Amino acid sequence: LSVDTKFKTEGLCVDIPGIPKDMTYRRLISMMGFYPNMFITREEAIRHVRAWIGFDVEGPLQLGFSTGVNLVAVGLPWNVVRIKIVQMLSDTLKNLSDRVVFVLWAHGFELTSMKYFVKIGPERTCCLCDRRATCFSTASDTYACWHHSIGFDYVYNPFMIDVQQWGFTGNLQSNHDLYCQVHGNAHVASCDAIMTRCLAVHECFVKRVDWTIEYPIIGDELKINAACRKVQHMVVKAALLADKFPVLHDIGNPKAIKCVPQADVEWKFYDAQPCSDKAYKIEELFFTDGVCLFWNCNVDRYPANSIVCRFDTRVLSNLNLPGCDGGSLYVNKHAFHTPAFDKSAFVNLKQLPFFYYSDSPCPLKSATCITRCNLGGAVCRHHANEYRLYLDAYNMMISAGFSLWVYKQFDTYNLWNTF
Ligand SMILES: CC(C)c1csc(CNC(=O)c2cc[nH]n2)n1
Ligand SMILES: [Zn+2]
Ligand SMILES: [Zn+2]
Ligand SMILES: [Zn+2]
């Protein structure tokens, strides 16, 4: 993003009466009192969604962030207020991103307030590790990343993007409320910071969707994905054996493969891309014969003859960022904005109970280890390994936020007779 690019300044002219209409980033960064550019492109901002922090200042000044926090600088002086800012950003971001990106609906005070807690300079490395530096300390003249900035007092080489440069009509609230009933406006700065990030997420991940953008590994992404594949195979295989459906309607990703390739059933696929905005309406999508597989295909009310994996947007993890209108932004290799978890979607179904099933040839005691050996008295070591490993994946998947649901007649008692 060129510093000589033009910045629309009408949103600033109430806090800053008389501001030039003709303004570049180079002049604005100078006017703000100051790594080619503090400001970044929409594309760069999308690539670093994990770093977004909504930021609003309202005027003695009230700083509010999309973490829900409101600080008053004068009410306490800036020299302590900037300590809090580094601490809050480091604890929010250290497990999410190598930077911060302040998302703004800029009117003026937020930009003029930056010089009181931001230092910039050449790109630097953490004094105590190899990550890029995000903080500076004036007491030691040293730099640190988000993990090692305890005590540091300045944010260093932050990034930022002004949503009001994207060509909106009207003010923040009226634009946010068009898409979002979850965030109100209590007339506190942090409410504006939250609405600003909500709108930005709506524009970049709900209205728009770029599934080519890859995102770095920051946790159990790979173990979770592998667990999900394992559980899916297990659960669909068992449902076909227990109830012997003649046909399975696999509704969802257009690049899906048979997850139980050796099953005897007629496998029919139906293409439906991950819905980002509102959950699909089962009436438009449509199935009464056999069983329907909705593996991460969020609909408003599943049919009764379904197997269902549905991500729960409320889960607290580093992979799941707060989203728009109650949805959440699940970033695991790719970004998937997900509509809000709604329990009523599952009224025709029941929670799927845990169970491990195997027909593979052959100290654990478990009613849920469905195998020949356990049928005959005592679980062999192999199936005791496989069982304890499957339990681990299952628990990983659940804890990652996924939830499983099945037709009410599903009964693991029916699997014992396949031995
Ligand atoms: C006590 C300090 C000095 C202070 C400054 S502004 C404020 C209240 N904030 C708002 O009215 C507001 C407007 C938009 N979003 N929030 N309190
Ligand atoms: Zn470090
Ligand atoms: Zn919102
Ligand atoms: Zn066995």
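Following Swiss-Prot, chain A residues are numbered 5952-5985, 5994-6018, 6031-6045, 6081-6292, 6302-6377, 6392-6448, in order.
Here the Cβ of each residue, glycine as well, is placed from N, Cα and C on the backbone.
Annotation of the natural variant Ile5967 to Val in Swiss-Prot: In strain: Omicron/BA.1, Omicron/BA.2, Omicron/BA.2.12.1, Omicron/BA.2.75, Omicron/BA.4, Omicron/BA.5, Omicron/BQ.1.1, Omicron/XBB.1.5, Omicron/EG.5.1; the original residue is retained in the structure shown. Look at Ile5967 (variant position): DSSP puts it in coil. Under a cutoff of 8 A between CB atoms, and with a sequence separation of 6+ in the same chain, the neighbours of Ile5967 (variant position) are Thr5960, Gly6114, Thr6118.
Annotation comment: Swiss-Prot describes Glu6017, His6193, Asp6198 as Mg(2+) 2 binding site, evidence class experimental evidence. A strand conformation is recorded for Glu6017 (Mg(2+) 2 binding site) in the three-state DSSP classification. All protein chains considered, the CB of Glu6017 (Mg(2+) 2 binding site) has 18 other CB atoms within 10 Å.
The feature active site is assigned by Swiss-Prot to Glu6116 (among others), with sequence analysis given as support. The 10 Å shell around the Cβ of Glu6116 (active site) contains 27 further Cβ atoms across the protein chains shown.
As annotated by Swiss-Prot, Zn(2+) 14 binding site applies to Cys6132, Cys6135, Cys6151, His6154. Under DSSP, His6154 (Zn(2+) 14 binding site) is assigned to coil, being neither helix nor strand in the three-state scheme. Taking all protein chains in view, 20 other C-beta atoms sit within 10 angstroms of the C-beta of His6154 (Zn(2+) 14 binding site).
Secondary structure at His6193 (Mg(2+) 2 binding site), taken from DSSP and collapsed to helix, strand or coil, is coil. Per Swiss-Prot, active site is recorded for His6193 (among others).
Close contacts with ligand 1, defined as a Cβ under 6 Å from any of its atoms, occur at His6193 among the recorded positions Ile5967, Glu6116, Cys6132, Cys6135, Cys6151, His6193. Cα proximity to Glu6116 (active site) (within 10 Å) is found for the following binding-site residues from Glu6017, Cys6132, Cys6151, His6154, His6193, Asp6198: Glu6017. Note: the CA-CA distance between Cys6132 (Zn(2+) 14 binding site) and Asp6198 (Mg(2+) 2 binding site) rounds to 32 Å. Separation of the C-alpha atoms of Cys6151 (Zn(2+) 14 binding site) and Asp6198 (Mg(2+) 2 binding site): 28 Å, rounded to the nearest whole number. Cβ-based neighbour count (10 Å, all protein chains) for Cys6151 (Zn(2+) 14 binding site) stands at 25.
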